[PDB]
Amino acid sequence: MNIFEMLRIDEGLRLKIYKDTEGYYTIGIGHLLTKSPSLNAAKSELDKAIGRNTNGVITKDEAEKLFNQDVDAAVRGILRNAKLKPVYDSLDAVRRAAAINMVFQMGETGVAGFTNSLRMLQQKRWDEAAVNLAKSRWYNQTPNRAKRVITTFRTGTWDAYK
Ligand SMILES: [Cl-]
Ligand SMILES: [Cl-]
């Protein structure tokens with residue numbers, strides 16, 4: 001298992017524009033297009049992202065290309081963030097994947113708001129971080145995914161994904 005296979009399980013793959021768990025137009029492997037309620041705005045963001053006239057449909061290679069860019073961007077957002085970088089550098093390889101998963105889903109600003117959890121993760125107080133991570137809108141809106149990510153931070157293994 002790795003970050004790509006992990007996010008592919010958590011996000012799925014859809015080749016036509018869909019609404020994500022928040023109701024936002026998304027495509028591919030959790031690639032958010034726009035938070036605007038307009039499907040035309042979505043289609044236009046999609047054409048710009050792919051570089052051709054898509055009419056709301058992309059190929060699998062195209063979905064995987066966006067996915068590669070989004071994973072790369074998530075990692076880069078962590079390393080550029082003063083609150084996230086020292087935590088990420090402190091973690092082993094598996095728990096680093098959990099951090100990337102969170103940033104991918106909710107963005108670098110959202111995750112940087114888990115101040116208390118980040119501190120517990122940095123201190124390797126795994127069971128305590130896990131309890132604190134779950135007291136979140138994140139956990140209450142998407143409990144099955146959040147449980148898998150939290151289990152990954154708690155154990156440092158891929159058990160929740162096998
Ligand atoms: Cl893009
Ligand atoms: Cl979920």
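So how was this one determined? The header says X-ray crystallography, 2.1 Å.
Heads up, the Cβ atoms here are built off N, Cα and C, so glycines get one too.
According to Swiss-Prot:
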MUTAGEN   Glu11 to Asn  Loss of 84% of enzymatic activity
MUTAGEN   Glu11 to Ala, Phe, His, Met or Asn  Complete loss of enzymatic activity
MUTAGEN   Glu11 to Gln  Complete loss of activity
ACT_SITE  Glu11  active site, proton donor/acceptor
MUTAGEN   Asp20 to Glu or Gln  Loss of 99% of enzymatic activity
MUTAGEN   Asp20 to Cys  Nearly no effet on specific enzymatic activity
ACT_SITE  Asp20  active site, proton donor/acceptor
MUTAGEN   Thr26 to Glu  Complete loss of activity at neutral pH; covalently bound substrate
MUTAGEN   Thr26 to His  Facilitates transglycosylation more effectively than hydrolysis; covalently bound substrate
MUTAGEN   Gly30 to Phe  Almost complete loss of enzymatic activity. The enzyme is destabilized by 1.5 kcal/mol
MUTAGEN   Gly30 to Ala  Almost complete loss of enzymatic activity
BINDING   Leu32, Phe104, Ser117, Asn132  substrate binding site
MUTAGEN   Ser117 to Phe  10-fold decrease in enzymatic activity
MUTAGEN   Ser117 to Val  50-fold decrease in enzymatic activity
MUTAGEN   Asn132 to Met or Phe  2-fold decrease in enzymatic activity
MUTAGEN   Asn132 to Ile  5-fold decrease in enzymatic activity
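Among the recorded positions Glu11, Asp20, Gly30, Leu32, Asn132, the ones whose Cα is located within 10 Å of the Cα of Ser117 (mutagenesis position) are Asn132.
For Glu11 (mutagenesis position), the same-chain residues that are 6 or more apart in sequence and have a Cβ closer than 8 Å to its Cβ are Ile29, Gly30. DSSP assigns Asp20 (mutagenesis position) to coil in the three-state reduction, outside any helix or strand. Comparing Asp20 (mutagenesis position) with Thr26 (mutagenesis position), their Cα atoms are 6 Å apart once rounded. Following the DSSP three-state reduction, the secondary structure of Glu11 (mutagenesis position) is helix. For the pair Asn132 (mutagenesis position) and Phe104 (substrate binding site), the C-alpha distance works out to 20 angstrom.
The 10 Å shell around the Cβ of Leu32 (substrate binding site) contains 18 further Cβ atoms across the protein chains shown. Fewest other C-beta atoms within 10 angstroms, among the mutagenesis positions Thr26, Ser117, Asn132, are seen around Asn132. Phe104 (substrate binding site) sits 13 Å from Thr26 (mutagenesis position), taking the Cα positions as reference.
For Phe104 (substrate binding site), the number of other Cβ atoms no farther than 10 Å from its own Cβ, over all displayed protein chains, is 25.
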